[PDB]
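Following: one structure in structure tokens, then a few remarks.
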Amino acid sequence: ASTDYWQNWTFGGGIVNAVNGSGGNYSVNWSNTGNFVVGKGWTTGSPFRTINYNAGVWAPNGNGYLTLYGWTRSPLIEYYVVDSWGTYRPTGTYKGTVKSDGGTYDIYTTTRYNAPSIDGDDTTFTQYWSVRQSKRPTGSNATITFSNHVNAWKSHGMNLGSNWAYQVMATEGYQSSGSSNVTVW
Ligand SMILES: O[C@@H]1[C@@H](O)[C@H](O[C@@H]2CO[C@@H](O)[C@H](O)[C@H]2O)OC[C@H]1O
């Protein structure tokens, strides 16, 4: 299936020109932001979905992530498959590695408190991360075979929730500027 969901969340200030383009295409131009996550994907995430994308422009000026991004409820988990970033590579509590789609990724968990989520402004949730050990090349058609991450997460006691919220290929930014252009299918 092609994309049916548009993510466009900002907080904290600055500028985020998010453009919801044709098909699975979007762009972002941002400067001096607080936090933001923009992306296209699906209203209902699946553990079996293969996300295809092509980041034609990946041009963070500071801290941005090019990442699969999504939530489950039951319990509330935010997850990531970070394929690229800018000046800051995200980490947390090291759990292992997983190989998928031509890349080796480190696995991390982090627990968030008093934090915004799909449940509201002041919530607790766990984050699951797969973060590529080095930056993925962009401009080429890419696959994230998410099931590989789900299985590797489960092998380190990191179980997703059973009610799926959205699942998108995102540009995230924290206190940064930059540009992206990404197509998702
Ligand atoms: O859908 C929105 C979420 O994207 C948002 O979650 C925040 C996104 O930035 C991430 O870096 C943060 O960890 C997370 O708090 O919460 C609000 C919700 O509407």
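Chain A is numbered as in Swiss-Prot; shown residues: 29-213, in order.
Quick check of the header: X-ray crystallography, 2.2 Å.
A Cβ is built for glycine as well, from the same backbone N, Cα and C atoms used for every other residue.
Now, the feature entries from Swiss-Prot:
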ACT_SITE  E106  active site, nucleophile
ACT_SITE  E200  active site, proton donor
MUTAGEN   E106 to S  Drastically reduced activity
MUTAGEN   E200 to S  Drastically reduced activity
Near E106 (mutagenesis position), how many other Cβ atoms are within 10 Å of its Cβ?
20
Taking only the Cα atoms, work out how far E106 (mutagenesis position) lies from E200 (mutagenesis position), in Å, as a whole number.
13
For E200 (mutagenesis position), write down the residues of its own chain that are at least 6 apart in sequence and whose Cβ falls under 8 Å from its Cβ; none is a fine answer.
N63, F64, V65, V66, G92, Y93, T95, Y97
